[PDB]
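Each remark here refers to the structure printed beneath this line.
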Amino acid sequence: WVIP
Amino acid sequence: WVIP
Amino acid sequence: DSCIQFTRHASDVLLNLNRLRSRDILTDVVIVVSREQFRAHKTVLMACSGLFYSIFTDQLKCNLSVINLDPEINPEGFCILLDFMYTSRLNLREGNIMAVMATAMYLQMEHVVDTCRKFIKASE
Amino acid sequence: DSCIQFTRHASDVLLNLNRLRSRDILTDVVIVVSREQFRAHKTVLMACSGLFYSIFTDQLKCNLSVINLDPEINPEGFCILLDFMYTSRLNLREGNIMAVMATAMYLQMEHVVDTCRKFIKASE
Ligand SMILES: O=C1Cc2cc(Nc3nc(Cl)ncc3F)ccc2N1
Ligand SMILES: O=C1Cc2cc(Nc3nc(Cl)ncc3F)ccc2N1
Ligand SMILES: [Cl-]
Ligand SMILES: [Cl-]
């Protein structure tokens, strides 16, 4: 999971 | 396009 | 094999499937979550959720155009997860995390259940 | 928004859609390319091809379960492109590049047409  |  | 691969293909496909959903093009099921209704594509639901995969591989349920979820399921939680299915983006907030995690457990969306568990653990 | 994003989601969705195709689950159209038949999901075809997008948004053609392509289309070229739609991988070879490019032009798959043009230019 990432900060888009 | 890339070499997978 | 000796194939070449277009990096953005999968993301571009998903973006186009979400555009079809927006535009109500070839949607083939309504998911009912108490008083709310959500139109979607069975194949996208099956690709994202172990529960929908089981439902639409059943020889009788595969033919239904309406699926009613358990009355304990929160419509906002379902909406957030449906948007995630079609976009890869999850609108996880302090005010919705419990409903989102409960819904993802029910729908059998293991990666979502995982990030919810981690975000909850961090606040404890 | 303040969404989080699961990097592998789109790729995992596409992998699952290809598993449904393998297993002939919820396929809803047959594409006929002379003597050959290919089963697929209309939504995946529309998401990848400008021609299929136009076909299945037509109020009459959207309801067809069989689509016959132009007799000039090469079945192997179509097969290679259908596999690309469901996997992001293109089996481009000296022996098939002309048929693949012609098929991608017909299907309106601009990124494929682009890599074919580049590979052809490099051999000239
Ligand atoms: O957490 C999750 C997400 C999820 C999706 C699916 N989907 C499919 N699985 C297979 Cl093997 N082939 C085709 C599919 F559409 C099954 C189980 C699970 N569990
Ligand atoms: O080279 C290409 C690939 C391609 C795919 C599509 N697909 C869709 N386009 C839109 Cl805007 N919304 C939903 C769709 F399924 C249209 C045109 C083109 N041309
Ligand atoms: Cl997930
Ligand atoms: Cl393309």
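Here chain C follows Swiss-Prot for its numbers: 6-129, in order, are the residues you see.
Determined via X-ray crystallography, 1.8 Å.
Note that Cβ sites are derived from N, Cα and C of the backbone, with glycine treated the same way.
Going by Swiss-Prot, these are the annotated features:
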MUTAGEN   C:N21 to K  Abolishes interaction with NCOR2 and HDAC2, no effect on interaction with CTBP1 and transcriptional autoinhibition; when associated with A-116 and 376-Q--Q-379
DOMAIN    C:32-99  domain 'BTB'
MUTAGEN   C:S59 to A  Abolished ubiquitination by the SCF(FBXL17) complex
MUTAGEN   C:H116 to A  Abolishes interaction with NCOR2 and HDAC2, no effect on interaction with CTBP1 and transcriptional autoinhibition; when associated with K-21 and 376-Q--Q-379
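Features per Swiss-Prot, on structure.
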residue	record	CB count, 10 Å
C:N21	mutagenesis position	16
C:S59	mutagenesis position	12
C:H116	mutagenesis position	16
> Quick one: DSSP breakdown of the domain 'BTB' (C:32-99) into helix, strand and coil?
Replying inline: 31 helix, 15 strand, 22 coil
> Once the DSSP letters are reduced so that anything not helix or strand counts as coil, what is C:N21 (mutagenesis position)?
Replying inline: helix
> For the mutagenesis positions C:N21, C:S59, C:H116, which sit with their CB under 6 angstroms from an atom of ligand 3?
Replying inline: C:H116
> Taking just the CA atoms, what is the gap between C:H116 (mutagenesis position) and C:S59 (mutagenesis position) in Å?
Replying inline: 18
> Checking C:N21, C:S59, C:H116 - which of these mutagenesis positions have a CB within less than 8 A of a chain D CB?
Replying inline: C:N21, C:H116
> Whole-number Å distance between the CA of C:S59 (mutagenesis position) and the CA of C:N21 (mutagenesis position)?
Replying inline: 25
> Where ligand 2 binds, which of the mutagenesis positions C:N21, C:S59, C:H116 are close by, with Cβ under 6 Å?
Replying inline: C:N21
